[PDB]
Structures are given as C-alpha cells and as structure tokens.
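Written below as structure tokens is the structure these notes are about.
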Amino acid sequence: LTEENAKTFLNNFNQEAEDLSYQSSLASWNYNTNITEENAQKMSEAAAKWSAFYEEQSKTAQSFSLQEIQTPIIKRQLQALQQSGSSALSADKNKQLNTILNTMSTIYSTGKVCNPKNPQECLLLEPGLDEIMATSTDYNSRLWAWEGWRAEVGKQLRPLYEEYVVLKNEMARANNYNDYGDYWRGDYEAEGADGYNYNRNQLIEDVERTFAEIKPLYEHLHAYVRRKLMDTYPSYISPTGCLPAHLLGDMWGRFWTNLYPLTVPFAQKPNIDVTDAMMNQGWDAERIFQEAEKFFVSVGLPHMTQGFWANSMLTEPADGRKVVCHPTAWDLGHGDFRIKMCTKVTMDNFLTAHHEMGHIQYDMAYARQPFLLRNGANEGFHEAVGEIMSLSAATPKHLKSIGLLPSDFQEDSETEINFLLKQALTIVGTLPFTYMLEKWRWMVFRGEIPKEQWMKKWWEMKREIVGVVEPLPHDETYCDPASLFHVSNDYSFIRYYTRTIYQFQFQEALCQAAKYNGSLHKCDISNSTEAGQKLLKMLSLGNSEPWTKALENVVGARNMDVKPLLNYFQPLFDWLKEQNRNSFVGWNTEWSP
Amino acid sequence: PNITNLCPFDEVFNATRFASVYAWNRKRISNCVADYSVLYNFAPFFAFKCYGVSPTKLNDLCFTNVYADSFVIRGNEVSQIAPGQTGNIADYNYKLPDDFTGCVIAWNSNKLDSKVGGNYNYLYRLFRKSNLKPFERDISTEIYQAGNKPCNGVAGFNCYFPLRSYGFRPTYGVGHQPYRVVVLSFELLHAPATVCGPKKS
Ligand SMILES: *[C@@H]1O[C@H](CO)[C@@H](O)[C@H](O)[C@H]1NC(C)=O
Ligand SMILES: *[C@@H]1O[C@H](CO)[C@@H](O)[C@H](O)[C@H]1NC(C)=O
Ligand SMILES: *[C@@H]1O[C@H](CO)[C@@H](O)[C@H](O)[C@H]1NC(C)=O
C-alpha cells in the first residue's frame, strides 16, 4: 500500500539524510571557524553531495500521491520533501538564474561609490559607507552617499532584476504557484485539522490587518522623530511632510536605531549599559554563556550539552585562523549543537548570547521529531524565540538578580521612556519598511505593478506607508529596492514582520504564565518553570503541526495579534501622545521640504 | 575450598573489538566460578538494569549456563535492550524474551568506537519483513522488497539495503555516541548447575 511504502521510504531517507546533513554541517562549521581554500572546497563537495541527494530523493518522493495517505505526520513529511524549489525549471534556465543570482551577490558585495572630484576616496558599503549612514550628521554627505549608492547599484541591478523577476515567476509557475510572491507566501500555508487551516492569500490581509493598528503608534513615533530631526536639520525637513530617505540612520531606513542620540528623550539619564560592571567583576565569554545557561535552566529548559562547551567557539581564536564575526547557532545533527560567536565582554554580546542560546534551545527541543520536521513552525518562530530571550535578559530585574546591576538601583520613568524609545526605533520603525518592501515585491511578482512603472510606484508607497520621501526624483532607470541585501540576494522579508509580532505575543503569553503583575517591558521569565513548560510545548513540536496550532499552544490564539506589541509600548505610546499635542501627527504625500 | 578458574569476563567486557548489533556476538560461559565483583566495581556503566535476579545476590544464586551477548548500539537505543520493547534494535537486531532472567550492561565507548572521519564498522538492520524472535540473529544481506515489484538484487526505489552503518563520530550528542552492551542471560536446566560464584569461610 502507498502509505506503508511512504513510511519505509521516509525511514530510508531520514537515515541517509541525517548522515549527509551532518557531514555538510560539519564541513560548513570547519570552514566558518577555519577559513582556508581546502575547507572551502570540502564544504563545497559536502554541500554538493547533500543537495544532489536531496533532489534525487525529492524526485522519487513526488511519485507518491497524497490522496491515499491518512496519517498527517507522514503527509507533512512528504509535503516537505516534495518541494522541488528551483529544480522545477530546465537546466538552462536554472543555470541562467544561478548566474544572475551569483552576479547579483558579487556585485552587491563589491558595490562601489567614489567621491566626485576626489577619485582616490572610493568607499565600500561594509567598512565605510555604513559609518557615514550611522554616524554622520551632515546633510550633503548623507545625500551624496545615499544617491551615489542608489545610482551605482540601481543602474547596474535594474536589468538583472528585470530578468530575475521573469525567471523566478517561471520557477514559481512550474511549482503550481501564481507568482514568486505566492511561492514565498507558501511558507505560511498550514494544512491541518479544522480551524487550523491557513491559506497563502489570507496572509496579506492578516499583515494589512496587523498594520491597521500599528499605524497610530508608528505615526506618533514618526512625528516625534520628525520634530527631533527638524531640531537637528533646521530647514531641510518640513513639519507636515515626510522624512527624507537619507536621514534615518541606516542606508535604506530599515532600522531607526541610529537616530537615538539625535532623538533621545532624556539626555541626562544614562542608558542601562552594564559593560563596565562586567569589566570590573572579571567576566569573560565563558561566564556570559554560563549565565545564559543559568537563565535557561531557571526557566525550566534543559542544560547545555557537554559537546556544546567542548566544540563551540566563544572567543576570537587568535591562533592564526580566520573566522566569521557573525554569531550563528548551529544544529549540526546527531545531538551536536554549537554556537559560533566572537564574544567580547559587553552587554550587547550578553544579550546576543541569550539570543543564540535561545536558538540552540529551539533546535534541541525538536530533535525528537523526524528529520524533515526539524525546523521552525514557520520562518518567524525561530527568530521570535530568540528575541524573547533577548527581551527578558535586558530587564533591570534580571540584571539586578545576577549582580551586574546594583541592588539599590532605582527605575524611574525617564529611563523606561528612553529604553522604550530605543526599542521602538529598532522594532516599530522597521515594520512599515518591512511591510512596504514585501508589498512592493509581491505586487511586482504578481504583475500588479507595470514593468516600466516600478520606481514611480515604490516612492509613492514609501510616501504613503512608511512616510519617507525621496530626496531627489528617481526615474525608472534606477532600481532603488535592489540596493538592499535581502532583495538582491533572493531572501524573503516578511519573516521580520511576523517575527516582531510573534515576539511580543510569546512574551505576553509567558509573562501571563509566570503571573507577572506589572508592565510588559519590565517582565522577566526567570525562575518560572511553568512559562518554560508552556514554551517547551511549542518548541518540542517543530513543524510537525500547523503553525497556528503551535501559536495556540503558546498564546491561545491562532493568528497574528499586535495587541501584545501595543501593550509593550503603551507607556511610550502615552508619552508620545503627550508630546504630540501641539504638533501634527501624520505626513503629507506631496513632496514637502 | 580455594578459589580458582574464574569465568572469562575479561574477554567479554574488555574486548578490543565488539560486534555489530545485527551480528551480535554470543559467548557461552560454563564450568567456572563467576564473580560479579569486577563488574560492580566498574564506574562508567550507564545501565546495569537486571531482570529476574537482584544485582546484589548475583554471587550466591547459581546457574547452569551464562550467555554473554556483546554488541554496540547508539545511546538512544539502550532502552530497547529490555523485555517488551519495540524499535529497530528490538524488532530487527536483538530481541529479549518477556521472561528474560539476566542483566543488561551498557557503557559509553567514545574513545574506542568513534572516529573523526566516521566509524563505518558498526552496522544495524533497519528493514526486515517480520520481527525477530527472542535470541535470534539475522546476518542476511538480502535486498528488502518493500513494494510489489521484485527487487532482483538491485537497490533503488522500494528496494533498500537492510544494513545501515552507525557512522560514529566523537562530536555526536550523548544519545548518539557508541555504547557497548553486554547482556548476561542466566539459564537453569535439568543438568547440574556448574556456574556458581565464590565461596567464603
Ligand atoms: C585549520 O585548517 C588547517 C587546514 O589543514 C589545519 O591544518 C589546522 O589545524 C586547522 N586549525 C585548527 C585550529 O583546527
Ligand atoms: C532564581 O533562583 C536563584 C537560586 O539561587 C536566585 O539566586 C535568584 O535570585 C532567583 N531569581 C529571581 C529573579 O528571583
Ligand atoms: C578491564 O580493564 C580494567 C582496567 O584496569 C580492569 O579494572 C577490569 O578489571 C578489566 N575487566 C573488566 C571485566 O572490566
């Protein structure tokens, strides 16, 4: 019978897969912690063998017909295996698409804008132009850097994106999807028992529904940021207009977190930095990860493995080998969980250690699942369950409990307001950018935006949704979205929006589980086993169940809710309402200086 | 009575090479004095679960034959070496009867059975048509016919090779590291019992 054949096929696949996936992950780890040519080529052959095996098994798995499979775990495993992806095209089209992707990656990584009249002062984005976007206050220098990277990237990436859209549309329509946007929205599709059914076409309206009520908080934050930037830039920003695109602290305006020195509520009150306390008490990276482990065992989740301490790198090695600076949590398979992070003794690395160990705990919990179901419930869950640990680790209660912050520390309202504003610049400010970018990409892939009217549409929506105006008029020979890393390198972007919603939903559910009686931003889930069990019910699932069921297992709801997000930012929202009485909340679509 | 002719428990527990669980090694032990002192003394044991007899009174109650079955499995599968259990090892590699009188001993063997390149010398049976009877071995390498079409000796779709390798590596998690298992089965027959522990005076 077909179901028993599928069961034996999956048994043969899990055994072969786990081994090849472990070899690929171990080779990737050996390259990432030891950069050389031989490790790179070993990683190349290991990934080649694993990918060839995966496509070979996926072609055989497509022979099974799902109409006669009754058990939903086998059906979900076969659904996961039958996703061909980019292999649905012919070899010529797949090779052309890979060529376009590789040339986009190597032209984004080697993007170059150079000083006019000063030809020796040529600046790359990664070492020097990001410093100009993050720190510089001069209007003309930021206008230079923004317009120059827009020109020397958009002009070179517009035709590449023109055939990239067509090839991705062909790949998606070869996989029974309407467009490439529907292919990306298929990550949120959940087929399961009654009431847990989620559809791709539902997701857009859900996102729009969740953007219907984040909009007043974003409008008040935008008005406050606009007034403070008007204080910084006297005549270049209008009171009733949108913000200029190059004054937002990042290259693209994705995060507003670099506007915090310019937009600080109370400059006299310092931040909650405890780096000097770590320096005085002689903390090192081992103690940072031990404190994170103490937090995760206090909440009820299991201890770190001995292989975690033995095999991970938690420090710059400094013995002659090059490493990647980015922190990454690795689930190699066969019970091997590692963290690659060059941990310096700072508060940010302390929170990052909590975040990556949250990723490792999420990976450890679903190890009991079969190999194809050892993933997150959707793309947002995996990063949300690390962001909640980063949220709880940064509270003054947690810092006073572990001795980093003094026992007699006073939490006045001003430090809560400026902490909430910094969190808002990081978290709330990225939501209209994420929603507008994903909406533009979805409408481009759908064909709702005409091919020759791309740019004119994009700068309308940034004037409408994000409330950010272009500094200079751009015609259709520019490709202004493509200057971002995620869109030039074929990455889904709605995961950050869903991550942001799920993060505060999980945090409110855990704080209600831990019986916290105060404001949500002061909440700590330490020493609460019931919150850990409530979390671990979802963490043990993986993607074995629909993501709506896992979401109901944590928060008791089957969809995205932004009432926890507004509840988190409620003191800040009241403060922003209190200081926007005289000013005008909102923006005007027409270009105001 | 002086004490001599100890049973060769050094040969079973301290062997340099164990066997795969599909071809599990069986050694009969008879006409000697078996002292269980050395086994209890050894600290690394992960499981010393005994069935039908107490571990403390091993040295006084005495038996006719003692069977020592040695093999290597992965840590997660040590729970399957018990009466009444199911899994790949219980159903297809090593089955104990429901009235098993004896002990199961397991310990971690990373320093002896794990290789950085991968130890591909330990095998297990993943596919078999029917479950194993107690104390039965299957060393057959016949291609498992999972469908309706004949395999004709060649693997492929719905035709899998039943013996899969335990690719042990030292960086695996503790549940996946190689574990050496010795199963002591004690039996009494109508013959006079000649496997009896030490005497004191
Ligand atoms: C890094 O890789 C080289 C490649 O041969 C190897 O010789 C060296 O031992 C590796 N370093 C470490 C710390 O493993
Ligand atoms: C959690 O428990 C430990 C146990 O010693 C204690 O020291 C710590 O203060 C507790 N944390 C909180 C927030 O109560
Ligand atoms: C195996 O070797 C160890 C090493 O000293 C020894 O103590 C033990 O008695 C030997 N025999 C058994 C059965 O463990």
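Please read every residue number as a count from 1 along the shown chain.
Just so it is clear, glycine is given a Cβ too, placed from its N, Cα and C backbone atoms.
In Swiss-Prot, a mutagenesis experiment is listed as B:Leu123 to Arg (Swiss-Prot position 452), annotated with the note Increased resistance to neutralizing antibodies. Decreases HLA binding to NF9 epitope. Increased binding affinity to human ACE2. Among the mutagenesis entries in Swiss-Prot is B:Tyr124 to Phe (Swiss-Prot position 453), noted as: Decreased HLA binding to NF9 epitope. Increased binding affinity to human ACE2. Per Swiss-Prot, mutagenesis B:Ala146 to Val (Swiss-Prot position 475) is noted as: Increased resistance to neutralizing antibodies. Under natural variants, Swiss-Prot gives B:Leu39 to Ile (Swiss-Prot position 368) with this note: In strain: Omicron/XBB.1.5, Omicron/EG.5.1. One natural variant named in Swiss-Prot is B:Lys115 to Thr (Swiss-Prot position 444), and its note says In strain: Omicron/BQ.1.1. While the structure shown retains the original residue, Swiss-Prot records the natural variant B:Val116 to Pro (Swiss-Prot position 445) with this note: In strain: Omicron/XBB.1.5, Omicron/EG.5.1. What Swiss-Prot notes for the natural variant B:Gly117 to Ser (Swiss-Prot position 446) is this: In strain: Omicron/BA.1, Omicron/BA.2.75, Omicron/XBB.1.5, Omicron/EG.5.1. Natural sequence variation is annotated in Swiss-Prot for B:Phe127 to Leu (Swiss-Prot position 456), with the remark: In strain: Omicron/EG.5.1. One entry in Swiss-Prot concerns the natural variant B:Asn131 to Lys (Swiss-Prot position 460). Its note says: In strain: Omicron/BA.2.75, Omicron/BQ.1.1, Omicron/XBB.1.5, Omicron/EG.5.1. Listed in Swiss-Prot is the natural variant B:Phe157 to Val (Swiss-Prot position 486), annotated as follows: In strain: Omicron/BA.4, Omicron/BA.5, Omicron/BQ.1.1. For the natural variant B:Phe157 to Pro (Swiss-Prot position 486), Swiss-Prot gives this note: In strain: Omicron/XBB.1.5, Omicron/EG.5.1. The structure shown keeps the original residue. One entry in Swiss-Prot concerns the natural variant B:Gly167 to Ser (Swiss-Prot position 496). Its note says: In strain: Omicron/BA.1.
Within 10 Å of the Cβ of B:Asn131 (variant position) there are 11 other Cβ atoms, across all protein chains. Within the same chain, the residues at least 6 positions away from B:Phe157 (variant position) whose Cβ sits under 8 Å from its Cβ are B:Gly147, listed in sequence order.
Reported as a whole number, the C-alpha separation between B:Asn131 (variant position) and B:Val116 (variant position) equals 34 Å. Listed recorded positions B:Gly117, B:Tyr124, B:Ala146, B:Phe157, B:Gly167 compared with chain A at a CB cut-off under 8 A give B:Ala146, B:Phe157, B:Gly167 as the close ones. Cα of B:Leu123 (mutagenesis position) to Cα of B:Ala146 (mutagenesis position): a span of 20 Å. Checked against B:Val116 (variant position), the recorded positions B:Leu39, B:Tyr124, B:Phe127, B:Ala146, B:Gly167 differ in C-alpha distance, with B:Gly167 being the nearest. Within 10 Å (C-alpha to C-alpha) of B:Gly117 (variant position) lie the following recorded positions from B:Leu39, B:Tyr124, B:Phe127, B:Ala146, B:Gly167: B:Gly167.
Put simply, of the recorded positions B:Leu39, B:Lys115, B:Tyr124, the one whose Cα is nearest the Cα of B:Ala146 (mutagenesis position) is B:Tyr124. Between the alpha carbons (Cα) of B:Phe127 (variant position) and B:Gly167 (variant position) lies a span of roughly 17 Å.
B:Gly167 (variant position) sits 9 Å from B:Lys115 (variant position), taking the CA atoms of both as reference points. Comparing the recorded positions B:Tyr124, B:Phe127 by how many other C-beta atoms lie within 10 angstroms of each C-beta, the top residue is B:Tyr124.
Not one of the recorded positions B:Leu123, B:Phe127, B:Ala146, B:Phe157 has a CB under 6 Å from ligand 3.
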